[PDB]
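Participant: Below is a structure I'd like to ask you about.
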Amino acid sequence: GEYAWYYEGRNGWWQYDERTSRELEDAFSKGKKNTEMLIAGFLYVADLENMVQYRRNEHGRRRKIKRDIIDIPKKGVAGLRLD
Ligand SMILES: Nc1ncnc2c1ncn2[C@@H]1O[C@H](COP(=O)(O)O)[C@@H](O)[C@H]1O[C@H]1O[C@H](COP(=O)(O)O)[C@@H](O)[C@H]1O
């Protein structure tokens, strides 16, 4: 039973990078309703009640997030395609 964090792409799921995934897991484990993440130098909000992420300070997409097993189909990790 091993788990990872994922964010929605247009037609699939991407796994979060290792550091961010650990931060999400910490926040989830403490019962936090939300947390902030640094993604490529930009601040994002992870809303753990509604299970969505979005950029903190400027416009962007709302992406679904989920916590699921490692052994699911996925597109890659943090924008780096699996080959
Ligand atoms: N948690 C994250 N980790 C890495 N990159 C991210 C993340 N959140 C946003 N970005 C990137 O930040 C940009 C703006 O996202 P927005 O509007 O939400 O703030 C996007 O390019 C985001 O990257 C995604 O989309 C790419 C295409 O994936 P397809 O739809 O073809 O599956 C792919 O690189 C994928 O990683």
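Going by Swiss-Prot, the residues shown for chain A are 102-184, listed in order.
Looking at the header, which is where the method is noted, we find X-ray crystallography, 1.6 Å.
For all residues, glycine too, the Cβ spot is worked out from N, Cα and C.
Grabbed the feature section from Swiss-Prot, which reads as follows:
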BINDING   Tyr108, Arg111, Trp115, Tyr145, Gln154, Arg164, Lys176  glycoprotein binding site
MUTAGEN   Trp106 to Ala  No effect on Wnt signaling pathway
MUTAGEN   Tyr108 to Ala  Loss of iso-ADP-ribose-binding
MUTAGEN   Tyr145 to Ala  Loss of iso-ADP-ribose-binding
MUTAGEN   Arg163 to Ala  Abolishes the ability to recognize and bind PARsylated proteins
MUTAGEN   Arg164 to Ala  Loss of iso-ADP-ribose-binding
MUTAGEN   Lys176 to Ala  Minor effect on iso-ADP-ribose-binding
Participant: Can you tell me which of the binding-site residues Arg111, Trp115, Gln154 is spatially closest to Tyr145 (mutagenesis position)? Compare CA atoms only.
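Facilitator: Among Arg111, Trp115, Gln154, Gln154.
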Participant: Tell me, if you would, which residue among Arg111, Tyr145, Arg163, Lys176 (recorded positions) has the fewest other CB atoms within 10 Å in the structure shown?
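Facilitator: Sparsest of the recorded positions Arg111, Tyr145, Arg163, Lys176 by Cβ contacts within 10 Å: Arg111.
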Participant: Just how many other Cβ atoms lie inside 10 Å of the Cβ on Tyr108 (mutagenesis position)?
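Facilitator: Its Cβ has 23 other Cβ atoms within 10 Å.
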Participant: Rank the recorded positions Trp106, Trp115 by how many other Cβ atoms lie within 10 Å of each Cβ and give me the one with the fewest.
Facilitator: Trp115
Participant: Looking at the recorded positions listed here (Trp115, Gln154, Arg163, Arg164), whose Cα lies nearest to that of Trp106 (mutagenesis position)?
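Facilitator: Sorting the recorded positions by distance from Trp106 (mutagenesis position), the top entry is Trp115.
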Participant: How many Å separate the Cα atoms of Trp115 (glycoprotein binding site) and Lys176 (mutagenesis position)?
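Facilitator: One finds 5 Å between the Cα atoms of these residues.
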